[PDB]
Protein chains: 2
Amino acid sequence: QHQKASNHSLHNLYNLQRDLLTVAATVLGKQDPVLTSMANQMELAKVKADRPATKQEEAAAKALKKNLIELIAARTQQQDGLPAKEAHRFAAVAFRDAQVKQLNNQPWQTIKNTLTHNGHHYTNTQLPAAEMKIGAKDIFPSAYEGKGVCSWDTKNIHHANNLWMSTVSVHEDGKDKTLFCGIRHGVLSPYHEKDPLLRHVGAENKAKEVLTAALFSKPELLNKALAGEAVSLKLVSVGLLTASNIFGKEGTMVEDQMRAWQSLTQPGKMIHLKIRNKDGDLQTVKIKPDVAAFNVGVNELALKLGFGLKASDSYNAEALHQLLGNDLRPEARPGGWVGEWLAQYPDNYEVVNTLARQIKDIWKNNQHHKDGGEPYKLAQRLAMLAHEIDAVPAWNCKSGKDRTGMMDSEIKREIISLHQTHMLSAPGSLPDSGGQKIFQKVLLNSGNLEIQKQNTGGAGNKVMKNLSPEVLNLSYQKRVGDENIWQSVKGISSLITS
Amino acid sequence: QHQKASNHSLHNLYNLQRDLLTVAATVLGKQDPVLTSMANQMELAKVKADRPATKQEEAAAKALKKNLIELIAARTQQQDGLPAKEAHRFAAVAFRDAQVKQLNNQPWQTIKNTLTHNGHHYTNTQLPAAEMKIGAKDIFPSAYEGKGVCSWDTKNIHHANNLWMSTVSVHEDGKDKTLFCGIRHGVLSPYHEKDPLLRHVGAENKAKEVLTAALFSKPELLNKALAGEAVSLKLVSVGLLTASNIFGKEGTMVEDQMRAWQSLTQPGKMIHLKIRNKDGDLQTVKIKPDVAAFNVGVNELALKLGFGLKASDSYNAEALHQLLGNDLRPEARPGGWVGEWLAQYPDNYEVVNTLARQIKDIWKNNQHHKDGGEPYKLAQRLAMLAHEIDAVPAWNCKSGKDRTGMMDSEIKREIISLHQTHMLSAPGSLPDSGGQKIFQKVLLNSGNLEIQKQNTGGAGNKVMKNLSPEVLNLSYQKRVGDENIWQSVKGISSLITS
């Protein structure tokens, strides 16, 4: 039971069929002996020795979901005579609903991992939204009660989808110095809500929840706000959607998110938030928000053939003026939020100046429109700069686990590399040997794999594709200088067509 | 033997397998009894009654070519021990070479069709390059001898690929008044030649051949040139390639064609052509060419998601200045070649003015970047205008049968519609009921289907696709207001993966 496969180890599938069978049993009622039939064969395979993933095993696992849908449709027709099209449509909707319910009810817990390199110890922590608590209850108004929201729950109007707080720290002098802390979430718009009014309202509630989490990241601000004083908060939001409606309605997703941020940062408008204090009682606090909203796009659809570049740049221009001022020449002096931070003369000036210069360079040559060996060149630096000047960085994807996970790994790699008193790497450059070793360790020892499994049932990443015309690939083979590690990051991700 | 299928009639396939089997027999040597095995079953199916195209018949025909390649590889390995990869590569090259040879050696003959509408009789004629003759031999230097060049012969450096002269005329007063005459060919560059020097030379020879055909379209000019006098010739060339290298190397194809035209129209450079006179003797004539070269792109790759629009417009700007002058405002007066034609005060002024105005309108609003219901809006008008002002229109595709055939049909429909003393339709407008009837008759009664069969072995058109995301379709369902006719134009075209 231990001869692990080169790809798709038997135990990973072993878990996958059980989850799908449980959903089917829930919808039916744990009475069909047919379900017990392959369940018994599954229990037989439980004690079987681990094997390389034969094509039969992969095909059986891949087609299991479709077979279950067909079985449900047959049961539906027998119980109630319906046409095949109507039964199939109804069965698919019911099956998806049951899966979201089950995935939502499982416990959500913090994830901790340890990484060692060059005699240094780093810790990565992923704190789920259900664990952000002062006292004994989560701070959010609509309580989580130890449960969460999955990326597939696209009709929820009360909660942000996949909300985590990501932290990396290094152990020194018997203490833990925090090196980076950020907020990762899903997109801020409910997808399949039809009423535009409910769509806008749902986006508002989700955005407020992200703001609540960001406030929790700064305990001193949280204490001041709980003391009854209005608090100013600065947030930098980075979206990773391609912003074109041609293939998957990611365009309207973007305007929904941007509209939500605008409605919360209306000038002179003070925002009221509800927070569970240490006594478990809802309490109202007053926030003066300030959000710089970005969207970049890191897909092949945006980098190879190029979609929504013009649409996104209209948003990015405003955000840069908000962040760096009205003069974006690379040799000028920084303004905006960066200028205000530097006016205090902090001992941080070296890193801040370098990051601002590099960002202006990328913007000037439009280097973010291509992937000169590394596609997250602009997003990664925006997040790092935001943390330096004491803002709160937040980034999101469509579902908050694939592209979000990749950007999480990129940021952690750069922070760790910089912590060794180094400088920053140049834009659009492949990592060297030491950087590659850092990146390989990060990709496996970060909490992304557990987030993947928690949110889906299998570990993997959809960013790793290997398309058929070789000019359409994003070049992670070079950034991750290892075939086996690259195949390990992309786990069961190809078997989750859903 | 007559119960025709709704799609893929049995007789069409019936011909297809025989052609493929003949090629395989040629490479092997008509000795393998295995070939005789399914040949005998094929002869058994010869007398069988016609049937609807069952999925088994379509699948067997579709996979026959792959099976034949595998059989050749097996024979190769048995005769000479080679690895599977080497044998497979060699077998594919040999099979393609044999097919091109056989398709080249078949006779090429003129195609004539008759169309009737509203008490009028029209005739469509397709004259192949091997039939353009004065005396008893084709005018081209490297004689065709009644044979031709196929679209798959991509390494030929002596001949233009798929050269035809297309004519539509109406019968009146016991006479035949010519309404339109043009030249359709394949692309002017040899694809797979590796030496850049031979690539440029081959493009030169092909372009000279197109010029020779164009001269033959004007008997008075041909007679003057044969009398020893230098002759001025005006030609308008329209390319229909998308001009991007992302998917299929159609970009480099375009620069090769444009470079060839430039080398023939070098200022002050007089061109010498060889022509077989009425006595079968090569004779040299002197031409003063003048070519306006265009490229538009009419694919989904260019119209829906948009490729090479910027690349092509750099060429189109120069060509328009050559054709209409330096002022392209829609209300200005025409200049360039159009201005010179109008300065003679012809009785043709009404049509010419309308066409020039519409072209400027399309150019101003960039309407050719989308398909507002009809994608050939700019190409079709360029060809019609060229014929009006006594130039020679010529258009080409990658292979010269699919997109070329569709543009052929579009032009014929508009000419016939206009001949009834009407006006021209507005840009980007669907045809009305009468126009739809005209278009339906043209698409079937033009010679395109026979060109398809001659050049490939099966009738069809690759422009008719019906892609899976509905926003990626070119909207011919509306232009051709008939499902059955649309399915008839797209014949065996989907079974010619080659």
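Chain A is numbered as in Swiss-Prot, which gives 64-561 for the residues shown.
Structure determined by electron microscopy, 2.6 Å.
Placed from the backbone N, Cα and C atoms, the Cβ positions cover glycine too.
What Swiss-Prot says about this one:
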| type | residues | note |
| --- | --- | --- |
| MUTAGEN | A:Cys460 to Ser | Loss of activity |
| ACT_SITE | A:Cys460 | active site |
| MUTAGEN | A:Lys525 to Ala | Decrease in activity |
| MUTAGEN | A:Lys528 to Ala | Loss of activity |
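Where Swiss-Prot records a feature, it is marked here on the structure.
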residue	record	Cβ within 10 Å
A:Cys460	mutagenesis position	25
A:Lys525	mutagenesis position	18
A:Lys528	mutagenesis position	16
Take the C-alpha atoms of A:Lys525 (mutagenesis position) and A:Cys460 (mutagenesis position) and report the distance between them in angstrom, rounded. 12
To the nearest whole angstrom, what is the C-alpha distance linking A:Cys460 (mutagenesis position) and A:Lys528 (mutagenesis position)? 17
